[PDB]
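Scroll down for the structure; my scribbles are underneath it.
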Amino acid sequence: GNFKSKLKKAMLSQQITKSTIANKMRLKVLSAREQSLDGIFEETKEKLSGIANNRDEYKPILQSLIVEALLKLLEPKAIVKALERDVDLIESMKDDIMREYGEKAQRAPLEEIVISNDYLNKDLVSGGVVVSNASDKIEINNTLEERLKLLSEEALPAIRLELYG
Amino acid sequence: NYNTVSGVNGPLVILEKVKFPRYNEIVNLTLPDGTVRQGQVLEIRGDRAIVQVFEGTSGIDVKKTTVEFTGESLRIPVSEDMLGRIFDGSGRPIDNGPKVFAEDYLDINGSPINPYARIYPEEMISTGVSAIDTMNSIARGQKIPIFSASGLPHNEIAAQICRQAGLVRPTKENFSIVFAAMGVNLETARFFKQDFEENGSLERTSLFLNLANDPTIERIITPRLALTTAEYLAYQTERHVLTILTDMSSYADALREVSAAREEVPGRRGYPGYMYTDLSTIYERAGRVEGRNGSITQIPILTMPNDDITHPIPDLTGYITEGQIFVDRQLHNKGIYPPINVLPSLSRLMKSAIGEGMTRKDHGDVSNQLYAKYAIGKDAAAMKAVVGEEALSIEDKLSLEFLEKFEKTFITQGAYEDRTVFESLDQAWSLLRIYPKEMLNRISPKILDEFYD
Amino acid sequence: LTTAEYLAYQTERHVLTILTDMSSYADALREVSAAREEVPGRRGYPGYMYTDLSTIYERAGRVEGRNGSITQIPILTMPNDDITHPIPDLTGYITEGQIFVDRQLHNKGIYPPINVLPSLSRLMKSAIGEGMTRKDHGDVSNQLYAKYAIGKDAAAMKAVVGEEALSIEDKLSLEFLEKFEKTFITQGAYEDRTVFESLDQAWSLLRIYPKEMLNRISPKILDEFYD
Amino acid sequence: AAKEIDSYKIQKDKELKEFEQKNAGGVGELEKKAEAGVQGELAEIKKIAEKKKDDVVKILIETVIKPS
Amino acid sequence: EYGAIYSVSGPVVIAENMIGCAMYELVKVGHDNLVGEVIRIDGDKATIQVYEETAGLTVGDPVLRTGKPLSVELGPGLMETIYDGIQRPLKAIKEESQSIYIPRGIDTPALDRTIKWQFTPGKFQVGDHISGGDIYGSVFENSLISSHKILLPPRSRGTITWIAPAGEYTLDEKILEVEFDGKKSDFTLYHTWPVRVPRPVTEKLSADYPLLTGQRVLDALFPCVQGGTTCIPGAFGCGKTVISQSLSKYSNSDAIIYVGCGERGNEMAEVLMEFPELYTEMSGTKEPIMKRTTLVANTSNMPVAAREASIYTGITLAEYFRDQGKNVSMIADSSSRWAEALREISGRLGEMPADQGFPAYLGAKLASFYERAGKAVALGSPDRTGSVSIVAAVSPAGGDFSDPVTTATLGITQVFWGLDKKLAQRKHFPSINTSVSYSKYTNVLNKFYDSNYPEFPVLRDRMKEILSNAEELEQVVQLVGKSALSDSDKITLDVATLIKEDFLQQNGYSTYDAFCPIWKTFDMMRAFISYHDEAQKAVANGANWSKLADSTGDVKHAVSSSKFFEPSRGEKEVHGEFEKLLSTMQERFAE
Amino acid sequence: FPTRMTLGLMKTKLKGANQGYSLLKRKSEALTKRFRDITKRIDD
C-alpha cells in the first residue's frame, strides 16, 4: 500500500514533469510564432525606414498628412512640431499647407501656423509629423512610427487571416 | 491625444477641450512620471468629459499629464492562442510569455443572446458528485451558482468539481473550461494554480488572474474578458465552454466601493441599484445557441458574508442566476466530506436531464423521495433534539438514521474521488432501502419494486 | 484641561480633573459640528467624536521626570437608561474600566448605587498592595465581589424554591449580600471612610462567614489579618 | 514466510524503480522529440515568414499612402 | 508652485496656486509649516487636509508642497529608534526641545543624519552591472545583527562609477555615483520609499518555513510559519502583552517591526517602558531587544492619518528590512482603532459608509495590508531570500464577530487564535480557546516539516481528535455523570487533564518553560502519545484502572518533569522514560 | 414592526428567559437530587 502510494506519487511527478515539458513546448512554439510576427514587424519597419529615406516621395505624403491632421484639428491657429530635417520642407510648404487647409475646410479658415523651435530627435523619429492646437491642449500624431504601431493592432488580425487563412 | 486636464478628486479624473467621447471608451492615460495607465470613459457633458482611473489618481500631476483617446469602446484582444496560456486581470500575460497575437478585437462587455435564438438547456453531464447528479442535476450549457462560506473548503470543492468534470463527463471530445479570479487571495491563487496543474486541464483551459493587490477596476474587468473569451470559444471556436469564476464577493464589495466613490444613489445594503442588472449581464450570457454547436455552462462560486444565507449577495445571486448549490457551515464542522445542503441547494431545470431516453425514468422520483425523506429526517431531528429520543415515532427515527446515513455515505465521498452516475443511482437505491415501504410517498410502485432488492 | 496641564508640567503638583454631564457636552459638540452644516453620522453624531474624546481623556497621565501627576475622572449620563449609547461605547474602549449605577439600589432608598459587578478598573492592580494601600485589598475586594455575585445568584434561587432549600454557602452568601448591601455598600452623601476603615469594615463584614468560606483569600494574608 | 515477504517487497521495489526508470526514459525521449517538432514548426513558420515578408512589403506599401 | 490658502474650513484648508502639487501629496501649511495632506485638486486650487491643529494658520501665509506622497526613509540609523505615526522620534524630541509635550508644526527626521557610520562596499565594484535591490555595500548599525546591507535604491539601473566606500559617512551623504541611461546619477546609503507602496522584490513565493513561537501550544495547535499571517483578540487585561513579547523574543525572525494604532496612555507607557527591558538570548547577550527591532507608537491623541496609515509605514519598514534578505515580523496592536480612524477618515473624505459605519475601501485596504506579508525573494543581483510574518490583533467595540473588522480579520488571516478571558481566569497559562482554534496552513507546514521528519501533524491531529472526544466526554459529564462512564472515557479524561497541565501550560517566567524547542514539543507529544497508547493497550490487556493508575504514577511524575531540566541536548533521556512507560505496561501485565 | 422599543422588549424577554432558564436548571438539579434520595428511600 505504501509502495503503491509512493509509486503513485512518482507517477504524478512524472505526469507533472510531462505537463511542464508540454507547457515549455507550447511556450516555445508561442515564442517562435511571436518571434516570426516580430520579425515580420522588423522587416516592415525596415521597409518603412527605407520609404522614409526618399524625400521626394515623402514630401507630398507629408503635405497630405499635415492636411489630414489639420482637418482633425479645425483650430484657428495650429502649432506644428516636426523633425529638423523636415523643418525647411515644412517651412517652404507653409503656403501650400495654408492653401490646402483653406481648400479642405472653407468654414474654418487657418489664421496662423506656428512652427515649434523644438525638433524631434533624428534617432528617435525617422519621419512623420506632430499636430497641435494653439493652446497645445490637444495633439494628433501624424508620425509614421506611431501610425504603424497603432495600425498594427487591427492589421495583425487581418495579416494573420490572410497568411494563415 | 489631449494633454489638458482640469480637476482631480479621489479615484477619478476629469478632462476638458474634448468632444464626441464614447461611453466606456478605451483611453490611455500618460502620467507625469511616465506611468501609462489604461482607463475607461464614464460620462461626457458638452465640452467637458469625466472618466475613472483604474490605477488610481495617486501621484499624478494635473498639467504634466497627457491623455490619448482612442474613441473606440472597450476592446479586448481575443484569440485562439489563449488556450494553455495564462492572462492577468489587465489582459497582460501572467505566464511570462511573449506578445499574444490577437485573432479578433471584440468588446468584453458581451452581447445578450436573442430570445428566439436562445436554445433551452439539454442533454446532461457527469460532475462526479452524487448531489450534483441525484439531488440536483446539472445540465450542459445551463447556469448554476455555488454558495459557500468563509473558512469552508470552497476552493477544495471547486478543485474537485473542475478535476472530476471532464473525467466523469466522458462516461455519459474532452470538456474545456475557463478559470477566472477577481481580487482573490494569493494562497487561494496558489491553491487554484496547483488545482489546475493537478487536473492537467491548464493546457486546454485559459486563466484570468486578478490579484487582490491589483486594482478593483482590473478585477471587475477580468470577468468581462473571461466572458468575451468564453463567448468566442462557444461561438467562433464552436467548442464546449465551461465557466469557472471565483471571488465574486470581492468584486461586489469593490462595485459598492466604486458606486459610493461616485456618490451614486445606493441600493439595498449600501450596494448599487443596477447591481441586479450588472450581475444579470454575465448571468444571462450563459445558454445554448440554436444552429450553433457547443454551449456555455456557467458555474460561478461565491461566498456569503458571515455565513449568512440571508445576505444581499446570495439574494441577488439567486435573483440573477437560476438555481444554486448551497454550502452550509453546519456540516463543514462535522469533519465529513464537503458540506452540501440538499434543502437550500437546487437546480433550475432538473427535469431536462431526467426521464427516459436520457439516463433513466427512475431518477426524478427517487430524487423527490430522497429529498422528502431527508427533509422529514431533518424535521424529525429537530423534534428529537427538542422533546427527546423516546418522544418520537418510528418513522421519525427511521428518517433520522436514513438522513444520517445519507450524510455519512452519499454526501461524503471525496475530493479526488469521482463517483459515477451509475454508482450514485445505485447508492441512492441502497439508501432508499434503509427507509420503510410506506415511508416514501413520492415513489411509484414499479420503481419501488424494481429498486428494492 | 489646560488649567490642569499648567499645574502639572510647569507648577509640578498633583491635580485632579472632574467633568460633569459629558452627554450635554456631547450634544453641545453636536451643535458645534452642525454649525459647519456637516452631514451627521449614526443617531445624529459626529464621526470625529472619537477623536474629540481622544483629545480629552488623553490629557491625563503621569510624566517621566515630573513629580506632579494629573488624574481625570469624567462622568456621563446614559440616555434612556441604555449603555448602547455612542458616548458610553466611545469612553468604554478608550478609558480603562467604568463605574456604572444601579437604578434599583437608587430606588431602594440607599447610599450611592454603584454595581460591584459592572464596576471595574484596569489600573486597580497598581493602586493596591503593600506600600500602596494594603496587601488585604485586592483579595478581600475579589472575595466581596464574589460574595455579592453568589449572593445575588442565591437571592434568585431563594426566590424560586424558597428559603428552605438554602444551602450552607448559599445562606452564607445571602447574609453576606444583605449585610454588604445594608452596611458596606451604604456610606453617605458627606460620609468619607478611610481605606483602613474600608478594609476593617470589609473584614468585619466577612467575619460573618467561616474561615473556609473564602476560597479567594490566601493563607498568609488570612493568618496575618484575622484576629 | 518472512523470506517470501522480503522477496516480494524487493520485487515491488524493483518494479517501482523500473517504473521510475521507464518514466525517465520516456521523458527524455519526449523532450528529445519536442525540440525536433519545434524545429520543424520553426521551419514552417520560416516559410510563412517569407510569404508574410512579401505580404509585409505589400502591407507596408499599402499603409504608406494610408495617411490621407 | 507655492500655494496660498484661499479657504479654511475646520481641519481642512484649500490653497490656490497649488496646480504644481498633486493629489494625495503631503504639504506644509502656513508659516509654521504644519504637516498636511492634499485631498482633492481643483484647477490651480487644491483642497488639502491638515492632520494637525488648524489654529494659527492664516491667510497670506505661503504654503509649500512636498511635491510627492507620504514616504519613509529605509537604511542605516533606522534601527534602535522609537518613532510615531508620523515617523518621528519621541526621545529625540524630548532631548532637543526639552519639553514633555509635542508642539504643533514641529518636525524631525526619522533617521539621524548627525550620526556618523562606517560603511564598506561588500559585493559591488566599479563596472559591474547592478540594479535596484542589489547590495552596493554593508554598514554596521545595531550591535546584534550583522552589518545592515546598503542596497541600490529602486528605479535605478546602471554601471557604478565613483564609489565613496569604504569610509565614514552620514546618512545624508552620497556613497556612490551610478551611471544610467540618464547619464550621471547620485546614490546614497539611505533611501526613500513610499508608505503606500510595498517594497519591490524579485519573485514571490509560498512560505514553507515555520516560525518558532517558543510556546508549546502556539507551535503545536496554531503554528504560524515565517511569512504566514495570524490574528488574535485585543481584549485588555487578558495578558496579551506577555504573549506578544514572548512571541517577539522567541521568534526565529532576524528583526521585529512593531506598529501600534491607538490605545490608552497607561498601556502605551507600559509597553514603552517594558520594551527596552528585554534582552537577547542568541549570542549569550548582545544589545537590547529594541536594537534589532523597530517601534512605532501612536496614542489615542494621535491623528487618524497617523493611525490607519501607520500599518502601511510599519509594513513598509518591515519589507524594507526584508528587502535586505532577512526574515522579519510585523506586529499590530488594536487594529480596531485604526479601523475606527479609517471610519473617521471616511467621514472626512465624504465617502458614503457601507455597513455599521465602515468605509467603502475597508475590505480593499485590509486585503492590501494582508497581501504585503509573506516569504519571497527580493530584487537585485544579491538574490537574497526574505520573509515577513504578519501578526494582527482585533479589539472590537461591542465584541461581536458580526463587526466588519472581525469579519475582515478572520477572512484575510488564514490563522485565527482566540483569546478567552475565562481561560486566563482559569488560573492557567496563556489563554487560548481549543474549540475555536483553526488554521488553513496546516497542510503546507506539515509537508514542509516532514522534510526533517519533525512531524507534529500526526500527533497534532491525534491530540485534536482526543480533545474532541474529551469535549464530548465533558458534555456527557455535565449531563449524566463522571462515574457512569467507561474505562476508555476515564483514561481520555485523565489524559485531557494531564495535557492541560504539564503539556499545554508553559510558564514564561521560568527558564526552560519560557521557550519550548521543536524537538522538545515533539518529544512531549511523542511521550504523551506513548503514554496514551500504553494505557489503551493496558486497558485491553485486562488490567484494572485503579491498579494501573497507582502503578503508573511514577511514569506520570517522570513525564511531568519533561518540561524542565533546561537544554534538550540529551533529549534521549526522555525516550528512556518512554521505554519506562512500556515497562509500566509490563507492570500492568503482571499485577 | 421593526422598532427600537420592540427590540428592547424582545431583549428583555430574552434576558428574562435566560435567567428563567438558569433558575429552571438549578431547580431541575435540586429536584433530581431530591428525587434520587427519595428513590433510594423508596428502595429502602
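We number chain A the same way Swiss-Prot does; the residues here are 60-224, in that order.
Any Cβ shown, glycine's included, is placed from N, Cα and C.
Under its mutagenesis entries, Swiss-Prot includes A:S78 to A with the note: Reduces ATPase activity by 88%. Prevents assembly of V1 subunits at the membrane. Under the heading of mutagenesis, Swiss-Prot lists A:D145 to G and annotates it as follows: In VMA4-1; is rapidly degraded at 37 degrees Celsius. Annotation of the published mutagenesis A:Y160 to A in Swiss-Prot: Reduces ATPase activity by 22%; the original residue is retained in the structure shown. For the mutagenesis result A:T202 to A, the note given in Swiss-Prot is Increases ATPase activity 2.1-fold by increasing Vmax for ATP hydrolysis 2-fold. Reduces ATPase activity by 90% and produces structurally aberrant V-ATPase complexes; when associated with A-233.
Positions of Swiss-Prot features highlighted on the structure.
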| residue | record | Cβ contacts under 8 Å, 6 or more apart |
| --- | --- | --- |
| A:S78 | mutagenesis position | none |
| A:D145 | mutagenesis position | A:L121, A:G186, A:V188 |
| A:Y160 | mutagenesis position | A:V126, A:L129, A:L130, A:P168, A:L169 |
| A:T202 | mutagenesis position | A:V184, A:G186, A:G187, A:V188, A:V189 |
In three-state DSSP terms, the structure that A:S78 (mutagenesis position) belongs to: helix
Three-state secondary structure, which DSSP defines for A:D145 (mutagenesis position): coil
Three-state secondary structure, A:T202 (mutagenesis position) (per DSSP): coil
Coarse DSSP state, helix versus strand versus coil, of A:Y160 (mutagenesis position): helix
